[PDB]
Structures are given as structure tokens and as C-alpha cells.
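Student: This is the structure I have questions about; it appears just below.
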Amino acid sequence: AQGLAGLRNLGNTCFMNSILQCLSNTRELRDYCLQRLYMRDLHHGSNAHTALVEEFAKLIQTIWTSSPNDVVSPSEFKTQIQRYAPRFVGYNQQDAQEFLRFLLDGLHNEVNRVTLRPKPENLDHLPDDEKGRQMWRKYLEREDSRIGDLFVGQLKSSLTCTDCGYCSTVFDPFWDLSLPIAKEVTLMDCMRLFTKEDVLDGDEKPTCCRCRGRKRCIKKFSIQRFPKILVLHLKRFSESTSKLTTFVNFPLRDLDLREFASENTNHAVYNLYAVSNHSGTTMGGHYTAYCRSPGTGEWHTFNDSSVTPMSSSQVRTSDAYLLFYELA
Amino acid sequence: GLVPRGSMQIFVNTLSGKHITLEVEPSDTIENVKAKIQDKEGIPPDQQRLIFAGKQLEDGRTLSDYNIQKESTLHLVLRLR
Ligand SMILES: [Cl-]
Ligand SMILES: [Cl-]
Ligand SMILES: [Zn+2]
């Protein structure tokens, strides 16, 4: 059985181990490391302070050449991430999604195909979809890597003035989506709440450029481009600060997001392959991961040193915090 | 009269998924932005994280640094630790 290596907790590093295992079981990312394809994308060598990709890839390699029950130490990798992002220095518990964003940012920057990022425009003459495509091309002139190939999508935000009827549109790239907890509550309810028409009034009235006054506007998201790997981050934060422990019912296969698409499409169906779990209180809690092996299709719990089998029926729990979906 | 509103508006997707509208300048810092969110949401700046185009926005940078333009959405999240 391949890739079933545990990771040693170095002191409150279960957040790190959870995310590493989610990435380890991200098929195309894993292969990028195993086939050493990053070597062609790095433009120069590293030193002791800049070997993030190198140490990440070696860790993935070690996990996927281990025997089952092997425990691997990610100390050298941790040294590299904390040098890139000093917030990870030391041994406090950290948020898994914060770690995810910093790690992928560093991996991406190091293998960016753009080596000299170039230094906007009025696109109102264009139809929505053509403008979207122009904005996407502009983004790729600055950010273009094999890591981006996997995780990057494009949100369309539509802002309609209820007075003059002008709908203003912007296209924001995204590497993940942080979804509100809606309303048992389903993952589809959360995505519906994310994308719902939001009435902006009172202290939230935007200024409409046409009316040149504060106006009640309606803002609505749709997805202009769907990423190969969809990372969904559940906003488990309640107002009255403390953790929202609501059971969110997410599907293991056939997450169909065609309804949230900007245009009619067919390539918006996802299968789950990993989950980052947080159990316990807002402070002093603990991270594990459930991951589907890309080779066998079987699920395992990865809890630091301990890797154990589980049924797919045990994957869905109220501790699910990050969901890793792949295009079907 | 009143102090001027910011030259540019951006949105924040808050914890419940409702959006708020912020009055800003390209030269406003992420700290400035977090203070504005504190004003609207009651969340201390040191608990806030803001994501835009996959980047967590960092104190010491400005909105212009991240090419954040008018009507962009910043995504507000906190922490589980
Ligand atoms: Cl669902
Ligand atoms: Cl910061
Ligand atoms: Zn108007």
C-alpha cells in the first residue's frame, strides 16, 4: 500500500500535517513532485533560506516511497515554510487554511513561469464573457504556474444599481472559496448562500458611477472559470468569537456546481478526495485529515504519526473544515 | 460638511456571507482595511484574515500592492487553532 506514511507532530503541527496529507493525495500535485517536473520550472538554485519547493517535493517523495506504518519527520520542510512565512516560526497551533494559503503562495512564486511581472483599461465595449477572458489573460501575464493550473478559478461579481439599472461586472481570480454556513444544512445550501443576490442598502449602499450617489445595489457571484482542484473552506466562525460546529452535509462524489456557473457548462462536477478536520475549541483544538488514495480509491485517517483505514461512510463529519474536490 | 468618503469602494464577504461596502483609497494599508472591518463587524483586527486572489493580505502592504481594484471582494475568515 502506497503513500500511507504518518507525519511526526513537531509541537502543535497537526495543522501542517493535515494539509500536507491533503496535498500528498492531490494527484496531479503529487505527480508534479514525484516526476521532479518542478526542476524545469525553477529558474535558479536555492540556498538554505529559499528551498521551499525542494523540501516540499522531497517530503512528498518520502511519503510515496515509504512502507506502511513508516513515520516521516517534516522538520526540514517546516524550517523552509517558516523562513518564507515567519508566522509559522515556533510551535503554536495554526489555522490550516492560513497555512494552505501561504504554502501554495510560496510554491507558486518559486515555480512561476512569469519571471518579470509586467506593470488597467476600460472594457465596457466588451460582452461579459469576453471581458472575463481578457481579465484572465491579464492575470496569467503575472501569475502562471503548474500550481495555478491546478487551483485557480475566476469569480464573476455582478453589481446592479436598483435606480439606473447599470450592472457593473468584475472578475476576481480565486485559489479557494470560503463559504458561509447557511440555514440538515447541505454543501449546496452553503454555495447557494455564497452566490445569492445580496441586497446592499443602509450603511452598505455603494456609490453608483452613473447616478453619482449612494444607491441600493444588488451584488451576486457566479463562477466564470472552475478550477481543476476546488478547495472549499467552511467559515466555522460564529458572531455571538467562537467556533460554529454545524454539520454540513457534503457529497463524496457528484458535487454538481453547474447552477452557479456564469454560462451553461458541463465541466463543473466534482469528486471529493480529501478533508481537513478540526476538532475541539477555537483555541486548543486538533487537526486530522481524511484522504482518498489516488491509486486504490480507499480512504484513510491521517492523524499525525497514525495512518488507519476507514470506510467512506465515516468521512462526512461535523469537524470537516476544508474540503478538497477534483473535477470528475 | 463631512470628511470625504473614499475614492474607491470594495466589498468584504463577512463571516455570515453578507457583504459590506468599504470606502477606500488604493494607498490604504491592510491595517486600515482591518480597522474598517472592525468598525462594521465588531471583529478585532488581530483575529481577521483577508483573502484576495488566493493571497492572504499582509499588514504593511497597501491595496495597490495587490492590484485590488474597485468592486473587488475581500474574503474575511478567522482561525481555528
Ligand atoms: Cl450538497
Ligand atoms: Cl498580517
Ligand atoms: Zn445607478
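Numbers in chain A come straight from Swiss-Prot, and the residues shown are 263-381, 384-447, 452-508, 512-599, in order.
Header lists the method as X-ray crystallography, 2.1 Å.
Backbone N, Cα and C define each Cβ position, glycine as well.
Below, the features straight out of Swiss-Prot:
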MUTAGEN   A:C276 to A  Loss of enzymatic activity. Increases the steady-state level of CCND1
ACT_SITE  A:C276  active site, nucleophile
BINDING   A:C425, A:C428, A:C476, A:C479  Zn(2+) binding site
MUTAGEN   A:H549 to A  Loss of enzymatic activity. Increases the steady-state level of MDM2 and MDM4 that leads to attenuation of MDM2-mediated degradation of p53/TP53 and MDM4. Increases the level of p53/TP53 and MDM4 ubiquitin conjugates
ACT_SITE  A:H557  active site, proton acceptor
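Burial and contacts for the listed features, if you can.
Tutor: The DSSP secondary structure for A:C276 (mutagenesis position) is helix. Its Cβ taken as reference, A:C276 (mutagenesis position) is surrounded by 24 other Cβ atoms within 10 Å in the chains shown.
Neighbours of A:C425 (Zn(2+) binding site), defined as other CB atoms within 10 A of its CB across all chains, total 20. DSSP assigns A:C425 (Zn(2+) binding site) to a strand.
Taking the Cβ of A:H549 (mutagenesis position) as centre and 10 Å as the limit, one finds 28 other Cβ atoms among all the protein chains shown.
Other Cβ atoms within 10 Å of the Cβ of A:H557 (active site, proton acceptor) number 19 in total over all chains.
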Student: I want the residues beyond A:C425, A:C428, A:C476, A:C479 whose C-beta is within 8 angstroms of the mean position of the Zn(2+) site's C-beta atoms, in chain order.
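Tutor: Along the chain, the qualifying residues are A:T426, A:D427, A:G429, A:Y430, A:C477, A:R478, A:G481, A:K483, A:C485.
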Student: May I ask which of the recorded positions A:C276, A:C425, A:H549, A:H557 have a CB within less than 6 Å of any atom of ligand 3, listed in sequence order?
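Tutor: Correct list: A:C425.
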Student: May I ask which of the binding-site residues A:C425, A:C428, A:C479 is closest to A:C276 (mutagenesis position) if we compare their C-alpha atoms?
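Tutor: That would be A:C425, the closest of A:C425, A:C428, A:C479 to A:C276 (mutagenesis position).
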Student: If you run the three-state DSSP split on A:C479 (Zn(2+) binding site), which class comes out?
Tutor: coil
Student: What's the straight-line C-alpha distance in angstrom from A:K381 to A:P384, 2 residues unmodelled between?
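Tutor: Across the gap, the Cα atoms of A:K381 and A:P384 sit 9 Å apart.
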